[PDB]
Amino acid sequence: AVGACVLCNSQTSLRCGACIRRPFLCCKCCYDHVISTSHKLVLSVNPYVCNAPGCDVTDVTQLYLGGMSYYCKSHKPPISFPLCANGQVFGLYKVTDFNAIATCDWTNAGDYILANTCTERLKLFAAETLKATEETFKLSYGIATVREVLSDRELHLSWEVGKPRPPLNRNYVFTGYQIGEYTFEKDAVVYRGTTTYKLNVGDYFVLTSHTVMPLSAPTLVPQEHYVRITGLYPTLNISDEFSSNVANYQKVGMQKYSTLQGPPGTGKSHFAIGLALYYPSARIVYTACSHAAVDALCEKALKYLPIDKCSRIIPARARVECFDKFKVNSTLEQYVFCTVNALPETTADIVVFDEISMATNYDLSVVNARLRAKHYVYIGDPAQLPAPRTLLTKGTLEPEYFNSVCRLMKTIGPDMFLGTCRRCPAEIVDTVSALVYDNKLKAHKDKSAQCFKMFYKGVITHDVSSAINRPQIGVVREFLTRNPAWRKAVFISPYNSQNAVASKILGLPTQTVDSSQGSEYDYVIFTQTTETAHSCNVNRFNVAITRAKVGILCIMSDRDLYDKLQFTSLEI
Ligand SMILES: [Zn+2]
Ligand SMILES: [Zn+2]
Ligand SMILES: [Zn+2]
């Protein structure tokens, strides 16, 4: 009931009862909150409400101090002090941006912009509130009950009328009921039970709300710059394979935190595992938001790091199938591969945070709060995709507002830039280099002359809100007959429903652009599907076409992105 002020850090008992994270505000500022905002409830030991029986006045502006207790203008004694006056609110030890964070609903991009252009404690308040707000919204959705089970991987569902029905995708993980997490992919719909169990008629699923914990630690600890490699011990036998990264590996030592912008296929994974071989005594924790991104740093470790000092930290409530080749849940191994949401309380010589574009400031804080370390390494690309902000429906989130790392990368540059794409045909590298990397990204590979674009708007249908374009799938059918080499291509689109249909018609494996991020395939077929803000997002486009090692076919809906593709145009 006693704490410090989440603007100035002055000691107070004054929380805001109105704010969803009951923040401890100082007297001068708790005033400037309640007189600016609809927020009028103030707490301390006991609530600032009128003590007169049957009186409902809780607005601190309408309240007074009468002896030891509080009352309204209708109930105060003659000797009484107004709680709200002299620019302060009476409390123990006796802003715009703080108001906006407290009061906003997180449906606008300007709410996320502010939550990344503010002070560090506000960012934590913001991140807490947002996640808080995110969670409380999940309740508002309608339960889904199994009517009948068609087969092993399909069924039909009955919804609770009144409350809305959330969109069926691989982006909305339900909790079945306690028969493990499930998901839904396009009556006939698919039921993806992460735990193998015979689906019972009557049983229900719910979007379970993992409660928001408060944030102690900042997003970014303060930066520290040294004269020499503090706390680590470098070799000079570092295999030529990692010789390019030595000046940067030394930068990692002569700094507290370091930021690496690596465009697709420029050797992030390689650099991370290569930091262990250069500081080979060092205990390292490898962390990223997703099981896939951690499972990626595991594969690039199996190859170069001794398998005996590697533990894949699995959360005891196991989500989806994971990395096996390591010892499971050995916290104190030299090498620890763990999702941010499963990080144990520990310390380390180096922490590498990978896929930083996908980090929420929450995620940045949780990592700092579970890991005290000599050197923090933040690896990814603000030109790739951020974490989906499910409440955001109005405006676009620019990369300089993804989190504090991305904001740094976009304003004063990253510390270190991997400037050579080794994965992609030069047609792709040349395209994204101009589109999102101010031409600073260079192609190692030659043009493949296997990169094709076709402008074909086709016909957009919608399965609820997810888009389909059958004509664009029909153009890909025609192309596959004339290009049998592409029979092994991964089909990629910005939409699950399109993928659902292309699966059934083409027979190719299927991937949304967002789930393609971090992966690579010889041959990619991309149907843009629609001409929306979603399907024309330059970061999503960037990711989509930089999945390809050898060839890509882009069926485009957007003239601009179509013209920008430095590919051979096909005809039909
Ligand atoms: Zn408030
Ligand atoms: Zn204050
Ligand atoms: Zn009263």
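So for chain A, numbering is Swiss-Prot's, and the shown residues are 5325-5418, 5427-5509, 5518-5526, 5531-5916, in order.
Determination method: X-ray crystallography, 2.2 Å.
For all residues, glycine too, the Cβ spot is worked out from N, Cα and C.
The feature Zn(2+) 11 binding site is assigned by Swiss-Prot to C5329, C5332, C5350, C5353. Residues or ranges marked as Zn(2+) 12 binding site by Swiss-Prot: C5340, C5343, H5357, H5363. The annotation Zn(2+) 13 binding site is assigned in Swiss-Prot to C5374, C5379, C5396, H5399 on the grounds of experimental evidence. According to Swiss-Prot, the domain '(+)RNA virus helicase ATP-binding' annotation covers 5581-5762. One natural variant named in Swiss-Prot is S5360 to P, and its note says In strain: Omicron/BQ.1.1, Omicron/XBB.1.5, Omicron/EG.5.1. Looking at Swiss-Prot, the entry for natural variant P5401 to L says: In strain: Delta/B.1.617.2. While the structure shown retains the original residue, Swiss-Prot records the natural variant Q5412 to H with this note: In strain: Iota/B.1.526. Natural sequence variation is annotated in Swiss-Prot for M5557 to I, with the remark: In strain: Omicron/BQ.1.1. The natural variant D5584 to Y is recorded by Swiss-Prot, whose note states: In strain: Epsilon/B.1.427/B.1.429. Among the natural variants that Swiss-Prot reports, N5592 to S is described with the note: In strain: Omicron/BQ.1.1. One entry in Swiss-Prot concerns the natural variant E5665 to D. Its note says: In strain: Gamma/P.1. For the naturally occurring variant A5692 to V, Swiss-Prot gives the following note: In strain: Theta/P.3. As a natural variant entry, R5716 to C appears in Swiss-Prot alongside the note: In strain: Omicron/BA.2, Omicron/BA.2.12.1, Omicron/BA.2.75, Omicron/BA.4, Omicron/BA.5, Omicron/BQ.1.1, Omicron/XBB.1.5, Omicron/EG.5.1. While the structure shown retains the original residue, Swiss-Prot records the natural variant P5743 to S with this note: In strain: Mu/B.1.621. Listed in Swiss-Prot is the natural variant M5753 to I, annotated as follows: In strain: Kappa/B.1.617.1.
A distance of 51 Å separates the Cα atom of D5584 (variant position) from that of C5332 (Zn(2+) 11 binding site). Each residue contributes its Cα atom, and for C5396 (Zn(2+) 13 binding site) and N5592 (variant position) those atoms are 64 Å apart. Here the candidates are the recorded positions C5353, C5379, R5716. The one whose C-alpha lies nearest to that of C5340 (Zn(2+) 12 binding site) is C5353.
Taken residue by residue with DSSP, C5353 (Zn(2+) 11 binding site) is part of a helix.
Listed in sequence order, the variant positions near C5350 (Zn(2+) 11 binding site) (C-alpha within 10 Å of its C-alpha) are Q5412, out of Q5412, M5557, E5665. A distance of 28 Å separates the Cα atom of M5557 (variant position) from that of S5360 (variant position). Nearest by CA distance to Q5412 (variant position), out of the binding-site residues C5332, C5353, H5363, is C5353. In the deposited coordinates, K5526 and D5531 are the last and first modelled residues around 4 missing ones; Cα to Cα they measure 8 Å.
The distance from the Cα of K5418 to the Cα of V5427, across a stretch of 8 residues left out of the model, is 18 Å. The recorded positions near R5716 (variant position), taking a 10 angstroms Cα-Cα threshold over the set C5332, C5353, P5401, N5592, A5692, are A5692. Each residue in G5341, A5342, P5347, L5349, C5354, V5358, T5361, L5365, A5434 lies on the same chain as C5340, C5343, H5357, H5363 and has a C-beta within 8 Å of the C-beta centroid of that Zn(2+) 12 site, without being one of the site residues.
Using a 10 Å radius centred on the Cβ of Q5412 (variant position) and all shown protein chains, the other Cβ atoms total 17. Spanning 8 unmodelled residues, the straight-line distance from the Cα of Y5509 to the Cα of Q5518 measures 4 Å.
Among the recorded positions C5329, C5332, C5340, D5584, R5716, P5743, residues whose Cβ is positioned under 6 Å from ligand 2 are identified as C5329, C5332. By a simple count of nearby Cβ atoms, those within 10 Å, the most crowded of the binding-site residues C5340, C5396 is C5340.
Closeness to ligand 3 is met by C5396, these being the recorded positions among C5329, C5343, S5360, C5396, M5753 whose Cβ falls under 6 Å from the molecule.
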